[PDB]
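Undergrad: I'd like to ask some things about the structure below.
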Amino acid sequence: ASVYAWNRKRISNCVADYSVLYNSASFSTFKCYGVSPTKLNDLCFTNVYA
Amino acid sequence: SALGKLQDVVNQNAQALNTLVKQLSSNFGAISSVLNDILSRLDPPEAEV
């Protein structure tokens, strides 16, 4: 979608695997604020917004 | 009410220790007030800040 009508997706009840995202080299920019990407696998979250 | 001079001595100490305990619940500008979450959520090169 366009910028002014950006979408938002609910994420819950997940065995989330962020290893595939970080290990992929297709992303030119991958910056995380407040969380280290390598530590994303250990943590648990109540809700995720995309 | 006669023993106030002896009771306040205990009261002041009780207040001081309590305020010392309360200081464990302050961020001081950091992202969390508990030391375990910082080490379990941030990279070693960054958590030192």
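What you see of chain A is 348-397, where the numbers are those given in Swiss-Prot.
Header says: electron microscopy, 3.4 Å.
Just so it is clear, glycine is given a Cβ too, placed from its N, Cα and C backbone atoms.
Pulled the feature table from Swiss-Prot, pasting it below:
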- A:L368 to I: In strain: Omicron/XBB.1.5, Omicron/EG.5.1 (VARIANT)
- A:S371 to L: In strain: Omicron/BA.1 (VARIANT)
- A:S371 to F: In strain: Omicron/BA.2, Omicron/BA.2.12.1, Omicron/BA.2.75, Omicron/BA.4, Omicron/BA.5, Omicron/BQ.1.1, Omicron/XBB.1.5, Omicron/EG.5.1 (VARIANT)
- A:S373 to P: In strain: Omicron/BA.1, Omicron/BA.2, Omicron/BA.2.12.1, Omicron/BA.2.75, Omicron/BA.4, Omicron/BA.5, Omicron/BQ.1.1, Omicron/XBB.1.5, Omicron/EG.5.1 (VARIANT)
- A:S375 to F: In strain: Omicron/BA.1, Omicron/BA.2, Omicron/BA.2.12.1, Omicron/BA.2.75, Omicron/BA.4, Omicron/BA.5, Omicron/BQ.1.1, Omicron/XBB.1.5, Omicron/EG.5.1 (VARIANT)
- A:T376 to A: In strain: Omicron/BA.2, Omicron/BA.2.12.1, Omicron/BA.4, Omicron/BA.5, Omicron/BQ.1.1, Omicron/XBB.1.5, Omicron/EG.5.1 (VARIANT)
Undergrad: Tell me, how many other CB atoms lie within 10 A of the CB of A:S373 (variant position), whichever protein chain they belong to?
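TA: There are 5 such Cβ atoms around A:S373 (variant position).
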Undergrad: From the Cα of A:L368 (variant position) across to the Cα of A:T376 (variant position), what is the distance in angstrom?
TA: 12
Undergrad: I'm trying to understand the geometry here, so how far is the Cα atom of A:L368 (variant position) from the Cα atom of A:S375 (variant position), in Å to the nearest whole number?
TA: 12
Undergrad: I'd like the Cβ neighbour count for A:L368 (variant position), meaning other Cβ atoms within 10 Å of its Cβ, all protein chains included.
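TA: There are 13 such Cβ atoms around A:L368 (variant position).
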Undergrad: So among the variant positions A:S371, A:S375, A:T376, who's got the most Cβ atoms within 10 Å?
TA: A:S371
